[PDB]
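Novice: Quick one: the structure is below, and I'll ask about it shortly.
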Amino acid sequence: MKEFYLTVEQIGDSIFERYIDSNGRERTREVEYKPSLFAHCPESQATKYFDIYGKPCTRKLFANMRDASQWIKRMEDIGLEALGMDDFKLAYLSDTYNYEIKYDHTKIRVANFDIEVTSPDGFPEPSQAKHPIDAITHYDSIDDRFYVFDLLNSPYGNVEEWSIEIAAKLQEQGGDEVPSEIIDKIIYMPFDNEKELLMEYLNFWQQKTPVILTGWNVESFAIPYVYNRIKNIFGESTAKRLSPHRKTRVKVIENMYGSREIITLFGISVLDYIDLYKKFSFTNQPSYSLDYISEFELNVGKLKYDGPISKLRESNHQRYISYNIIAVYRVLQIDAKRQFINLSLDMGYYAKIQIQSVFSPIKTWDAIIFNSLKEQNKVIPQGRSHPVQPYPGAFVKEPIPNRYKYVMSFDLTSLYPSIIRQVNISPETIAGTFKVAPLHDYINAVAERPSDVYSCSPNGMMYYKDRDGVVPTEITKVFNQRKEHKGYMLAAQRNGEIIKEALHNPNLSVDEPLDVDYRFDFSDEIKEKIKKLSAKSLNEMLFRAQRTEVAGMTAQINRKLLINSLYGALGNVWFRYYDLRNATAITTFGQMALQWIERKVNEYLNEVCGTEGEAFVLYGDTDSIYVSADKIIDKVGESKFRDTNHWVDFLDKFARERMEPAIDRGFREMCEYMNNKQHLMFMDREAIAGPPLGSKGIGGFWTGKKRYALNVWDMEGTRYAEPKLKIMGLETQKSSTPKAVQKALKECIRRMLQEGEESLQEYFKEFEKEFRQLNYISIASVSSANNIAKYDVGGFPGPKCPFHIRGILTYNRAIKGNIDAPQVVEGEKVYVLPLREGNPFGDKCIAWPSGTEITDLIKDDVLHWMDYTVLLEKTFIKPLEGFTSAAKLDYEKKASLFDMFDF
DNA sequence: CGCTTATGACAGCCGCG
DNA sequence: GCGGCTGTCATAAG
Ligand SMILES: O=[N+]([O-])c1ccc2c(ccn2[C@H]2C[C@H](O)[C@@H](COP(=O)(O)OP(=O)(O)OP(=O)(O)O)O2)c1
Ligand SMILES: [Mg+2]
């Protein structure tokens with residue numbers, strides 16, 4: 001196999017690398033790296049090296065990296081450009097591995113761990129680490145074993161060993177329900193003193209040193225605490241044994257209240273799963289506790305225990321240890337579904353960066369671009385400093401608030417990257433400028449053609465057509481990858497819908513799930529072989545089909561992020577290729593393209609229809625058009641379709657067979673007009689929306705910008721057995737809405753779109769008749785706790801103090817004194833509830849840490865003073881009234897004046 | 001060491017016989 | 001003591 005790296009670091013004058021060798025063994029190196037930077041030199045000098053603008057450079061070899069950095073600052077102390085790759089880690093990798101990296105994951109040691117700390121006086125701060133570590137579970141990627149480190153004796157009590165035979169039993173038999181799949185993979189190790197325990201962990205750590213270190217919340221807790229606990233007991237020197245090269249950096253990002261520690265272990269790449277999730281899940285959550293994410297992702301109930309967590313070790317040591325084991329396991333199960341560690345590995349090696357740099361789009365692209373240039377012997381510019389400056393972005397159409405019965409939508413495929421490609425926008429391909437007309441002229445085809453020789457954006461920039469730019473080229477690679485994985489995702493989605501209507505009646509039979517790849521459309525044979533399978537066999541395939549969709553979704557949506565992030569970096573001041581002439585060339589172009597095709601669509605439909613001046617496009621956001629399909633149905637008359645599924649097929653045909661050909665013509669005209677390299681504006685048909693036939697439902701509605709709802713029958717080719725609701729921007733999609741109100745409002749919209757006026761009023765009445773009965777958590781709002789300190793003012797609301805922050809302050813007053821009570825942490829999410837006049841807390845609202853239940857200290861008082869009437873009014877009634885007004889419905893029953901002749 | 005556009009819940013202030 | 005507006009903040013749609 002080819003050689004590949006693990007972790008690279010720079011410690012002084014040397015580079016420390018871990019890597020896999022010729023055969024597959026892990027090694028280490030200390031390379032006194034001699035780097036090469038560049039300087040501009042006279043044209044008269046013959047050379048091999050040129051920068052991106054063509055101007056000639058001379059290479060400078062350095063004795064060491066320390067002299068190399070000295071030279072750079074000396075070059076700016078004088079005012080001359082210091083060219084080349086200033087991050088020597090990246091250059092060193094580029095030198096050593098001057099080829100495309102293939103890697104074997106079975107060789108990479110990925111470690112998942114979690115620790116436990118008993119603490120009778122509140123949450124144990126990693127800074128101090130004053131309380132003892134009584135348990136650690138440590139999963140090893142290569143051994144495939146769960147290493148358990150128990151502690152039997154502690155100043156907070158002494159306990160007998162943990163039983164593997166009891167942990168395996170169901171919780172209904174008084175066991176723990178540690179899953180069977182791992183019962184044979186646990187390695188148990190009891191310890192009689194903490195020193196003995198921690199001492200063993202490090203020797204263990206030494207023989208099995210993690211390359212990739214993951215786990216739940218390990219950056220903020222586990223790592224700092226095992227580092228600091230060891231520090232307090234064995235001294236700072238012994239702690240450094242956590243780092244393969246014995247170097248660690250400590251970062252005290254101390255809050256306005258308490259301390260906060262971030263340790264950096266050199267030679268290890270830490271990827272906290274909480275961070276991976278936040279970056280790659282594309283889901284804003286009300287809580288980020290492991291129990292919450294597990295329930296959400298896996299449908300597995302919480303790890304139940306009696307009494308306070310602090311005394312769980314004392315009360316029930318068996319459960320304690322078992323729950324530590326399961327906690328590590330859940331992260332593994334989530335990852336098995338989300339593929340975030342795999343995703344991180346692909347990107348990190350593709351760009352030749354430190355794996356933990358996957359979180360930075362600026363770094364990832366800087367490297368990709370850097371390497372791409374290096375192979376053509378090109379020299380990269382110096383990273384200048386720039387002042388932060390707002391610049392114009394996309395165009396969003398102002399829609400007339402209303403209902404819309406039949407709607408059809410179209411969306412441009414990676415609009416911003418395609419603009420980059422079409423127009424050939426790159427730092428070194430800048431040709432010149434032209435004098436700009438008002439954008440409407442360009443939209444209306446009125447303005448004079450900008451150039452007949454270069455590639456033009458309506459912001460006044462010109463580009464060469466003759467060559468290829470690094471940006472357009474490198475962006476096309478990741479885009480093609482994204483296009484691939486989107487095809488599988490859409491396939492398994494289409495596949496799933498075939499399995500989903502196939503359990504409208506499964507055969508009573510005993511068989512086995514078919515052996516197929518869900519990444520592809522089922523062939524006519526297997527399509528026919530499906531409905532011949534059983535419920536138990538279909539529920540298995542359905543689940544697998546969705547597993548592959550989930551995994552394909554991950555792969556696609558994140559490649560889409562990275563390519564949109566290249567445009568983003570162009571508009572970021574720390575990016576080497578920061579250039580607002582390029583950033584605005586993109587957005588201005590998009591503003592034009594969207595409005596151009598709006599005009600053009602309104603034309604082809606006026607003609608095809610017969611009428612004149614009709615606005616068919618009701619809405620648009622950035623690169624999307626929403627088309628009023630009503631008048632196109634009128635031509636065929638309302639009643640001429642046997643069932644719902646007929647007007648969907650018809651419209652899908654009218655779109656693909658008629659509209660898209662018209663669109664494709666409309667854009668190449670724009671292409672000619674802007675004289676671009678290659679026509680790359682393709683509109684993919686998205687949604688088909690409307691009510692069921694013979695139903696009083698309304699189909700869809702808009703309330704404003706970014707806020708609308710639609711009843712969708714086909715999304716991007718995928719035909720649904722059951723119609724799904726496309727809901728955007730409304731409260732049902734916000735993580736700040738209470739969970740019960742999310743569901744209730746989703747039901748109101750479904751009854752509005754699919755069934756009609758009457759159906760709505762029925763659900764409204766019953767819900768508010770039952771609202772008082774719901775679990776308080778399910779009807780609490782959610783907000784994030786930012787800048788608590790700013791409005792603190794002795795524990796009372798200061799000037800301009802936000803509502804949720806107010807709730808936080810009133811919470812802190814009530815719990816003051818009792819140090820065991822859960823503290824509210826800066827930056828984290830909180831539950832918020834309104835309070836009734838003259839309550840014991842002496843303020844109008846309370847807030848506590850989210851994902852949790854409130855402490856028995858105040859729990860009953862607050863539950864007892866909850867303001868159900870305000871809660872229902874603001875979280876539920878106002879939003880509904882919002883939807884209703886736009887839909888022009890009632891949800892109630894107004895002054896009938898029929899009231900008199902009732903009965 | 002590292003994107004803009006937009007809505008809504010609130011605070012605060014202002015006019016209002 | 002309520003609506004209109006501006007600004008801060010949380011959070012969505014791209
Ligand atoms: O820096 N960012 O993080 C960033 C920058 C720009 C971004 C986005 C998210 C969207 N855009 C811009 C650039 C996109 O091309 C355009 C429209 O987005 P979209 O949701 O329609 O998806 P596309 O990127 O067009 O691709 P798709 O339509 O095939 O999904 O809106 C994110
Ligand atoms: Mg798009």
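Please read every residue number as a count from 1 along the shown chain.
Placed from the backbone N, Cα and C atoms, the Cβ positions cover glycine too.
Pasting the feature list from Swiss-Prot:
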{"type": "BINDING", "residues": "A:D411, A:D623", "note": "Mg(2+) 3 binding site"}
{"type": "BINDING", "residues": "A:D411, A:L412, A:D623", "note": "Mg(2+) 4 binding site"}
{"type": "BINDING", "residues": "A:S414, A:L415, A:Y416, A:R482, A:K560", "note": "substrate binding site"}
{"type": "MUTAGEN", "residues": "A:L415 to G or F", "note": "Increased misinsertion, increased mismatch extension and inefficient proofreading"}
{"type": "MUTAGEN", "residues": "A:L415 to A or G", "note": "Decreases base selectivity by several hundred fold"}
{"type": "MUTAGEN", "residues": "A:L415 to M", "note": "No effect on base selectivity"}
{"type": "MUTAGEN", "residues": "A:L561 to A", "note": "No effect on the ability to recognize damaged DNA. Increase in probability of nucleotide incorporation"}
{"type": "MUTAGEN", "residues": "A:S565 to G", "note": "Increased incorporation efficiency of correct dNMPs; when associated with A-567"}
{"type": "MUTAGEN", "residues": "A:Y567 to A", "note": "Inserts both dCMP and dAMP opposite 8-oxoG rapidly and with equal efficiency. 100-fold increase of dAMP and dGMP when situated opposite guanidinohydantoin. Increased incorporation efficiency of correct dNMPs; when associated with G-565"}
{"type": "MUTAGEN", "residues": "A:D621 to A", "note": "Drastic decrease in the efficiency of incorporation of dGMP"}
{"type": "MUTAGEN", "residues": "A:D714 to A", "note": "Complete loss of viral replication"}
Novice: Cα within 10 Å of A:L415 (mutagenesis position) is the criterion; apply it to the binding-site residues A:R482, A:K560, A:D623 and give the hits in sequence order.
Specialist: A:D623
Novice: Out of A:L412, A:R482, A:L561, A:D621, which recorded positions have CB atoms lying under 6 Å from ligand 2?
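Specialist: So the answer is A:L412.
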Novice: Scan A:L415, A:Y416, A:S565, A:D621, A:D714 for recorded positions whose C-beta lands under 6 Å from an atom of ligand 1 and note them, or write none.
Specialist: A:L415, A:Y416, A:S565
Novice: Is it possible to get the count of other C-beta atoms within 10 angstroms of the C-beta of A:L412 (Mg(2+) 4 binding site)?
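Specialist: Excluding its own Cβ, the number within 10 Å is 22.
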Novice: Applying a 10 Å Cβ distance cut-off over all chains shown, what neighbour count does A:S565 (mutagenesis position) have?
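Specialist: I get 17 for this one.
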Novice: If you count other CB atoms within 10 A of each CB, which of A:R482, A:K560 wins among these binding-site residues?
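Specialist: Comparing the binding-site residues A:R482, A:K560, the most crowded Cβ belongs to A:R482.
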Novice: Let's check the environment of A:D623 (Mg(2+) 3 binding site): how many other CB atoms sit within 10 Å of its CB?
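Specialist: So the Cβ neighbour count for A:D623 (Mg(2+) 3 binding site) comes to 22.
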Novice: To test your reading of the substrate site: which residues beyond A:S414, A:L415, A:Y416, A:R482, A:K560, same chain only, put their Cβ within 8 Å of the Cβ centroid of those residues?
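Specialist: Checked against the 8 Å cutoff, the neighbours are A:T413, A:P417, A:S418, A:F479, A:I563, A:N564.
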Novice: Compute the C-alpha separation of A:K560 (substrate binding site) from A:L412 (Mg(2+) 4 binding site), stating it in Å without decimals.
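Specialist: That comes out at 13 Å between the alpha carbons.
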Novice: Taking 10 A as the limit, how many CB atoms besides its own sit near the CB of A:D621 (mutagenesis position)?
Specialist: 19
Novice: Of all the mutagenesis positions here, A:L415, A:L561, which one's CB has the most other CB atoms within 10 A?
Specialist: A:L415
Novice: Other than A:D411, A:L412, A:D623 themselves, what residues in this chain have Cβ atoms within 8 Å of the centroid of the Mg(2+) 4 site's Cβ atoms?
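Specialist: Neighbours found: A:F410, A:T413, A:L415, A:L594, A:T622, A:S624, A:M683, A:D684.
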Novice: State the three-class DSSP label for A:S565 (mutagenesis position), counting H, G and I as helix, E and B as strand, and everything else as coil.
Specialist: helix
